[PDB]
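Here's the structure, in structure tokens; my notes come after.
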Amino acid sequence: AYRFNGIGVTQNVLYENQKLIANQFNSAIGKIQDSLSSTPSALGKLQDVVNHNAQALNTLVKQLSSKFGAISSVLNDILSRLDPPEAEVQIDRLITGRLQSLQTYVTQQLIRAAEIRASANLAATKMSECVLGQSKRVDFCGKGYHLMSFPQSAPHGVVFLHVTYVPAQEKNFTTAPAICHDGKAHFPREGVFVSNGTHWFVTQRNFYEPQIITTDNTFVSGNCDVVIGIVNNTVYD
Amino acid sequence: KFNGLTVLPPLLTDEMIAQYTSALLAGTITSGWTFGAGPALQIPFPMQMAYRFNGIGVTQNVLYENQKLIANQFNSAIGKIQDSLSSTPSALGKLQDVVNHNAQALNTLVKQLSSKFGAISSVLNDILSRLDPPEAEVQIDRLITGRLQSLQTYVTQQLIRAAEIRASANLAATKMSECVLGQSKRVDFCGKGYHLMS
Amino acid sequence: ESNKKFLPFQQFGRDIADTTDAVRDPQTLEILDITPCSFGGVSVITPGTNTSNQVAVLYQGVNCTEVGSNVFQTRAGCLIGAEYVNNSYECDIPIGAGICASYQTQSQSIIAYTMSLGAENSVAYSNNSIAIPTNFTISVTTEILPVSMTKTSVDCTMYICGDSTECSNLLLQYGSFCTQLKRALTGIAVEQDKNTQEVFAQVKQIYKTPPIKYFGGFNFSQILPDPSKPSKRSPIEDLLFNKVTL
Amino acid sequence: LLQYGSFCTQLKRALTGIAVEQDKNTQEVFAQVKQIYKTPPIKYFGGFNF
Ligand SMILES: *[C@@H]1O[C@H](CO)[C@@H](O[C@@H]2O[C@H](CO)[C@@H](O)[C@H](O)[C@H]2NC(C)=O)[C@H](O)[C@H]1NC(C)=O
Ligand SMILES: *[C@@H]1O[C@H](CO)[C@@H](O[C@@H]2O[C@H](CO)[C@@H](O)[C@H](O)[C@H]2NC(C)=O)[C@H](O)[C@H]1NC(C)=O
Ligand SMILES: *[C@@H]1O[C@H](CO)[C@@H](O[C@@H]2O[C@H](CO)[C@@H](O)[C@H](O)[C@H]2NC(C)=O)[C@H](O)[C@H]1NC(C)=O
Ligand SMILES: *[C@@H]1O[C@H](CO)[C@@H](O)[C@H](O)[C@H]1NC(C)=O
Ligand SMILES: *[C@@H]1O[C@H](CO)[C@@H](O)[C@H](O)[C@H]1NC(C)=O
Ligand SMILES: *[C@@H]1O[C@H](CO)[C@@H](O)[C@H](O)[C@H]1NC(C)=O
Ligand SMILES: *[C@@H]1O[C@H](CO)[C@@H](O)[C@H](O)[C@H]1NC(C)=O
Ligand SMILES: *[C@@H]1O[C@H](CO)[C@@H](O)[C@H](O)[C@H]1NC(C)=O
Ligand SMILES: *[C@@H]1O[C@H](CO)[C@@H](O)[C@H](O)[C@H]1NC(C)=O
């Protein structure tokens, strides 16, 4: 109820709809496992790291079979078939090639580690801001109005489950900026003026709940001859 | 068209990006921030602006009694934008830097092909038409090594630039999500002052 | 033919890239321009081998004259083996500037089309009308983020020279590249550990759930640890660990 | 050149990854909404010029 109050909805909305909200949450949680299992490439981000590491290691290992313009790629064959004075010429090219391969591998590893660190920092920020509290940033902890989040661990990564509130079943209404009464203007404290066609009420933001216009939810603050589009009607006490 | 160097076109054309921008503008004009979290809900513009003033700590009667002045100020500020953009000489240097860097890198890579790398000539046809197989490999190897080194340097530079480009793109996406589809309370994130819209 | 004004003493012609582009015929004084012959790359468009074995071929940045439905000119090049349709769908296989390819039953074939940005909508804006929601829905979404990667270490002597003393003596002359390599690898490993430490070690207390699992009608059994299994993981965690496999 | 190895495979992989990332950047930045909204024919918004 407090979390709903944090997004602009009163507590009585929850307290009168607890069972429906619980059932919807249970169904949404139940659908998650099927959604994860059915999707073929749902976890490609975690597989990419393993694939890249394996490919880099395989390439580094396979590079050892090159001759680099020498008689052979095996040191034992050169040592058992030759003598010191003419072995260095063959050895130098192999040394240079293997050093170049090692340098390339190290540079690639550093480049990948930078991006991995950036992703880890983003994940830490998301864990701090979406799990330990309620965030008002748009599209930061899901799509819609954020309520809460749950963390889960995965091989080399984290998974966040975001719970959000989505409006539905909208309706047409006629509205006015202010209400004129006894030569005085009236503005809503919180909410908006609304009319079903013959009578005027005041309602809240994201849930239709009309109320009788009264001095307890409006303030005068001005005159009637300044506001554009003002509509005059009775205000009760 | 160079020697084995090709430029690929982007997947999305400029017209599609313009259509996306127009759709975003129409949505934020007609529905406020409602379309960014669900179905789009209609609302008059002055009421939306009054709600936005209420979001920064100012009552609605302040807007409803000063609508014409606010509209005139907004119109003048919008009108000054084109002149401000046109008069400034280096207003769009960030976008020109990418093109300049790409052109410079391509030009350097192309120009590197004229080096000899300690050989008799930098043209393979001249070596082939003036010599025989047994003594051509010695000249060919140095050229091969030099060109391979140049290619590796170019690729490393391209990766280094792409990292920063990705960081900038992520920042732009976050700004679009937080300043256009809603109202932000973060200080100096969507302008200077108290943010209203974007 | 060339429209280049050669003075009576030039013979060749170069450009910014310093390559030959004009030449004069020794027998008859006449300037001629030289252009490189057409070249490009070839891309193969295909669905999964489980679906079908039909393919399409794209020659990148080529006019179709140089190379049934084999003829269709796009801004990305020449496309062979696909048919173009007026219709618009969500992009399946990107090709070029707004052109996508798909495998459609139409029988089954490969078609090319222009991608669609979405469904057109128009809200009836008015300056005395509003729209107010009357009901709500609770949604749950998932997000996946990588944290760390594998930590590796490399030995110079065994990888480059193995057990050859002469090779090690020769390599000793080059310098101290291996110290830099070892420092870089050690730093990478330490950073990999620090990433997980920062991400997961947020709280200093180990909290435990009450034995009675009643929370006003809310089910959390799918995310709470399962005591029956040995490793004490939630079913969702079990599925995640089973799906990701080398 | 065939004797040297498989540097060109790595170069091609890097370039292809760069191109795919370049496309993904624009896709993430600009494809935020799934609906194409249109402005009403009457351009009156309480006195505001757009
Ligand atoms: C708000 O939406 C919910 C979700 O559809 C509605 O709950 C359903 O209502 C129908 C109509 O009788 C029932 O057949 C379903 O069994 C309900 N579902 C659940 C999970 O209870 C709810 O009625 C809507 N509220 C209003 C006021 O229209
Ligand atoms: C919370 O949800 C779980 C998951 O649906 C429920 O576990 C099911 O319980 C029924 C009834 O005993 C069994 O037939 C199913 O086989 C169970 N599913 C699984 C995956 O074990 C659990 O009962 C729910 N909690 C409550 C209090 O109802
Ligand atoms: C909104 O602003 C534009 C830009 O100033 C106005 O367009 C001008 O209109 C006047 C009067 O017709 C012309 O003399 C100018 O040449 C127009 N400028 C341009 C750049 O086209 C437009 O009239 C304004 N809208 C309203 C309703 O007044
Ligand atoms: C609100 O009014 C507009 C204009 O007539 C209409 O198109 C729309 O369907 C109405 N909203 C609902 C929920 O019916
Ligand atoms: C509008 O609400 C008033 C107050 O209850 C009611 O008397 C009237 O019948 C309503 N009008 C319609 C069209 O429902
Ligand atoms: C109330 O509104 C009506 C309709 O605009 C108007 O004719 C009438 O004069 C208003 N009442 C007063 C006291 O001005
Ligand atoms: C291909 O060549 C024809 C030959 O005249 C020409 O008309 C056409 O414009 C060329 N297409 C492109 C894309 O250059
Ligand atoms: C594709 O479809 C529309 C349908 O009328 C047609 O008018 C358009 O010109 C077509 N474009 C072609 C054939 O290039
Ligand atoms: C907006 O209000 C004006 C009153 O000046 C009116 O003329 C116009 O019709 C209104 N807009 C629409 C779409 O009805």
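We're sticking with Swiss-Prot numbering for chain C, so the shown stretch reads 554-620, 639-677, 689-828, in order.
So this one's electron microscopy, 2.5 Å, going by the header.
Here the Cβ of each residue, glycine as well, is placed from N, Cα and C on the backbone.
Applying an 8 A CB threshold to same-chain residues 6+ apart, the list for C:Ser673 (mutagenesis position) reads C:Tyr660, C:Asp663, C:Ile664, C:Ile692, C:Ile693, C:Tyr695. Quoting Swiss-Prot on the mutagenesis of C:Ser673 to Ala: No effect on O-glycosylation by host GALNT1.
For C:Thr676 (mutagenesis position), applying a Cβ distance below 8 Å and a minimum sequence separation of six or more within one chain yields C:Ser689, C:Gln690. Quoting Swiss-Prot on the mutagenesis of C:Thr676 to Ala: Partial loss of O-glycosylation by host GALNT1.
Here the Cβ of C:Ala570 (variant position) has 14 other Cβ atoms within 10 Å, regardless of which shown protein chain they belong to. Quoted from Swiss-Prot, the note attached to the natural variant C:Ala570 to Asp states: In strain: Alpha/B.1.1.7.
What Swiss-Prot says about the natural variant C:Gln613 to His is this: In strain: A23.1. Using a 10 Å radius centred on the Cβ of C:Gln613 (variant position) and all shown protein chains, the other Cβ atoms total 16.
Secondary structure at C:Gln677 (variant position), taken from DSSP and collapsed to helix, strand or coil, is coil. Cβ neighbours within 10 Å of C:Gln677 (variant position), excluding its own Cβ and spanning all shown chains: 10. Quoted from Swiss-Prot, the note on natural variant C:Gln677 to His is: In strain: Eta/B.1.525.
Under the three-state DSSP scheme, C:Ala701 (variant position) falls in the strand class. Listed in Swiss-Prot is the natural variant C:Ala701 to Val, annotated as follows: In strain: Beta/B.1.351, Iota/B.1.526.
Sequence-distant neighbours of C:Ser704 (variant position) (same chain, 6+ apart, CB under 8 A from its CB) do not exist here. Listed in Swiss-Prot as a natural variant, C:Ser704 to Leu is described as follows: In strain: Omicron/BA.2.12.1.
Using a 10 Å Cβ-Cβ cutoff, C:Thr716 (variant position) registers 13 neighbours. Record note (Swiss-Prot) on the natural variant C:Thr716 to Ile: In strain: Alpha/B.1.1.7.
Of C:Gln677, C:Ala701, C:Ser704, C:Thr716, listed as variant positions, those near chain D by the criterion of a Cβ under 8 Å from one of its Cβ atoms are C:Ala701, C:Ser704. Less than 8 angstroms from a Cβ of chain B: among the recorded positions C:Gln613, C:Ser673, C:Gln677, C:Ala701, C:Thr716, that describes C:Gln613. The subset of recorded positions C:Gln613, C:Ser673, C:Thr676, C:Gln677, C:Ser704, C:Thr716 lying near chain A, with Cβ atoms under 8 Å apart, consists of C:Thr716. Here the candidates are the variant positions C:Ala570, C:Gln613, C:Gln677, C:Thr716, and by Cα distance the one nearest C:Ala701 (variant position) turns out to be C:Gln677. Residue density at C:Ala701 (variant position): 8 other Cβ atoms are found within 10 A of its Cβ, drawing on all protein chains shown. In the three-state DSSP assignment, the secondary structure recorded for C:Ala570 (variant position) is coil.
Across the structure, C:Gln677 (variant position) and C:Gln613 (variant position) are spaced 27 Å apart at their Cα atoms.
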